[PDB]
Amino acid sequence: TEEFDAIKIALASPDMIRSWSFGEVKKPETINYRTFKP
Amino acid sequence: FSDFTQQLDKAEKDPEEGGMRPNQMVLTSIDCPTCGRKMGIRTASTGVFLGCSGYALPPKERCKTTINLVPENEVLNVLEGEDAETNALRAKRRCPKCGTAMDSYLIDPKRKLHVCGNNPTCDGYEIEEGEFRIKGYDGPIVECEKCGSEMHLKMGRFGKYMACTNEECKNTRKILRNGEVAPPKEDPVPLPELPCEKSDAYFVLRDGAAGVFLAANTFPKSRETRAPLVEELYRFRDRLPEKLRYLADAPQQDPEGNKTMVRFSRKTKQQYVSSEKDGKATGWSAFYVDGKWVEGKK
Amino acid sequence: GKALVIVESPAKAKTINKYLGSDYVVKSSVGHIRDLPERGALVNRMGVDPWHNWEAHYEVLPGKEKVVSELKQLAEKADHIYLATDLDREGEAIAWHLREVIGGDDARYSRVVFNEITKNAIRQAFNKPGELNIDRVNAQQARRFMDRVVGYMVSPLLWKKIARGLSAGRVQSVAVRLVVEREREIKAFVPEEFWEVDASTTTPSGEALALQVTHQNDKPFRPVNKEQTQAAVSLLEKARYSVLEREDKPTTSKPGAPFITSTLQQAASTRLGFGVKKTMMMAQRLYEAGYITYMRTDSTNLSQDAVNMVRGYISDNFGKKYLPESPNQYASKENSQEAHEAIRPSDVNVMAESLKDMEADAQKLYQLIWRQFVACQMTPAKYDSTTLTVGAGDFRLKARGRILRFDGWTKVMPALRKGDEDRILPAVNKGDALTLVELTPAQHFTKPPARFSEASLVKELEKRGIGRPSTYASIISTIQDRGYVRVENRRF
Ligand SMILES: [Zn+2]
Ligand SMILES: [Zn+2]
Ligand SMILES: [Zn+2]
């Protein structure tokens, strides 16, 4: 697939992790039980 | 009492006979948003406010538009010490007609208003292209879902409503029996057969993000508070809108034979039923999960 | 049979029942128990008829039903009922109401007054008692009725002439007037510019000496503008400076009086940032836990026992130099009276740090009350004050210094910060020459009167005898809720 040659590891900069995320989660909610929807 | 009544009776008379002066309108150059007319500065038990002279005209030509006067709060600098009050006095404008200082108010995000200290004995007023922020009134701070601006709590002829401070948005929420605020407005059902207990009113059933609750028909005056019992819902099951019927299907009594009430599980956005003894929760609950009612310890 | 004793405060009851044990049944009314709820509607509302020889309609408070009830049955197993409320007219009236709510025959009732908790008091209480004073009771009814008429008859006039929801009252309306007058005072204030000139100099030795210009041509030096200030600096720059006089004198500092409700609120506000209501909440906790005396008092008096207790403590913990030959005296008002006592620790031996059952703020308040109480009975602080007079041409300059010699009471209540006179002055004798280093002119402006703070207004009210310890806080809130004044940055 990606044909990588090696693996690299380092600390996570906060801007980097925020760049990963597609959104913030702000409430402890999971899924509704009347209709099984998040 | 003789002295007091002598003063009271005299005060009751018309201003010309020595009676107490009734409040006095002092106009100013401002355009009423409903009719453009000059506007005057008025005091009520609620505070100090901007009014349009059409309030004194009979219904045909009556104007009930009013504006709230947000004052510019003096921010004394503790680091200035004894100077802090003196500089505050220096900060004030001075009235044209007299030496008395002037006190300052906001009318628009473009306009600012100065008023003399001896108002309404002194009629000096000034208007300035000064822009600051304005609050519709004050109370439980809320965020308007339609514009993100601050929302406050207001009172009027219809009791208590909640409105947004941005003059460009009239999105108004409302107060409800067992919650801080209610989204816009919702779908009510009245019951003449449930009497109130602290008041002579009757109970009505209401829905909102908070849940489903009972409320008294003279709501701003009665302000009486309770959740419905399952047996109550069962008794008025025919009146319940089609969705609400399931709550009437819910188990009416717990395994101990205590009585049950209807509650909102905010973490899962769904109604459930619970039982109480001596007004305390029994630690029992039943929920609706896919067309069935399931029950157990809380 | 068993004797029934009735007091106002529950905490005080529990304490009395102790220094008296069984055989007696102590309880408390916990307040008034009963109170008020031509035009008939107006009279029905007021509960008193000014047009019918003041006939009134008292009725148990909607929150004292239990108290009254539980007090009822207790009157059965009681031989002789002892009304032990405060000796003032309010207490006298509470006794009168109890007697008319419990019923029975006059002879079944007795009036006793408790001096202190000491057995040397709770004993003398039943020793030489008496009965309730009808005159005292009627005096309180007269006050209560006058306050009623004003509030229920003036407010309506306001509703008609001004706006609905408005109110007026003997205490309420003058509190607002005070704020209104200060407001107008501030808004009309016009700052006045004035200048000051200080001079840095060197003694014949080489030491630094700061001086302030006080006179020119024998008139107070006070230029109003920069121009005048310059004309003067020009002269001072070329003048010869010489010492005229050096007055060394011993001066003292004296501790203050123990707290009363008003001063406690002011001290808590200035040293702990506490608002009036909060201060009273903490004080209430402390009282109910037996650490201090009633939080509502207008007297700074101290019993002899209290005074021996504190001197005993000062003697063991600080030494002789801190203990005055005889008790420190204060307050000589010839019209003064005697009521409860001043706010102080119930036991001097109890430190704030040992009240682990109290909130941190309550410990801070206790510490404030404690230190004020112990400092009050210690010796004065002693300083050596020095005043230097200097001449320079037609000008007169001055320098003042002070060196602490003995802390006295400030040992327990330190000087938060050094004052302007808490400094030292170099050795110089009359006739000595001074060398000018630099002249610093400073522009200033007079400032407007300070705005009231909650405690500050309370202080003004008590000064004019307007309110009561138990009502000050309540007054400060009512005028706000009614919309007459507002608080911002802790100022009115
Ligand atoms: Zn208009
Ligand atoms: Zn003016
Ligand atoms: Zn909005």
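We're sticking with Swiss-Prot numbering for chain C, so the shown stretch reads 2-38, 63-517, in order.
Backbone N, Cα and C define each Cβ position, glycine as well.
Over all protein chains present, the Cβ of C:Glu9 (Mg(2+) binding site) has 19 other Cβ atoms lying within 10 Å. Residues or ranges marked as Mg(2+) binding site in Swiss-Prot: C:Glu9, C:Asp111.
The DSSP secondary structure for C:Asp111 (mutagenesis position) is coil. For C:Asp111 (mutagenesis position), the same-chain residues that are 6 or more apart in sequence and have a Cβ closer than 8 Å to its Cβ are C:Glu9, C:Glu117, C:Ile119, C:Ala364, C:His365. One mutagenesis experiment named in Swiss-Prot is C:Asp111 to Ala, and its note says Abolishes both magnesium binding and enzyme activity; when associated with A-113 and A-115.
Same-chain residues at least 6 positions away in sequence with a Cβ under 8 Å from that of C:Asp113 (mutagenesis position) are, in sequence order, C:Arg161, C:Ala364. Here the residue is the original one, while Swiss-Prot reports the published mutagenesis C:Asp113 to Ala with the comment Abolishes both magnesium binding and enzyme activity; when associated with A-111 and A-115.
Quoting Swiss-Prot on the mutagenesis of C:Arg168 to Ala: Abolishes enzyme activity. If you take the C-beta of C:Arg168 (mutagenesis position) and look for same-chain residues 6 or more apart in sequence within under 8 angstroms, you find C:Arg114.
Per Swiss-Prot, the feature active site, O-(5'-phospho-DNA)-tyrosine intermediate maps to C:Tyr319; the stated evidence is experimental evidence. A simple way to gauge crowding: the CB of C:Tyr319 (active site, O-(5'-phospho-DNA)-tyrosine intermediate) has 20 other CB atoms within 10 angstroms, across all the protein chains here.
Listed in Swiss-Prot as a mutagenesis experiment, C:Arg321 to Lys is described as follows: No effect. Summarising the environment of C:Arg321 (mutagenesis position), the number of other Cβ atoms within 10 Å of its Cβ, over all protein chains shown, is 19.
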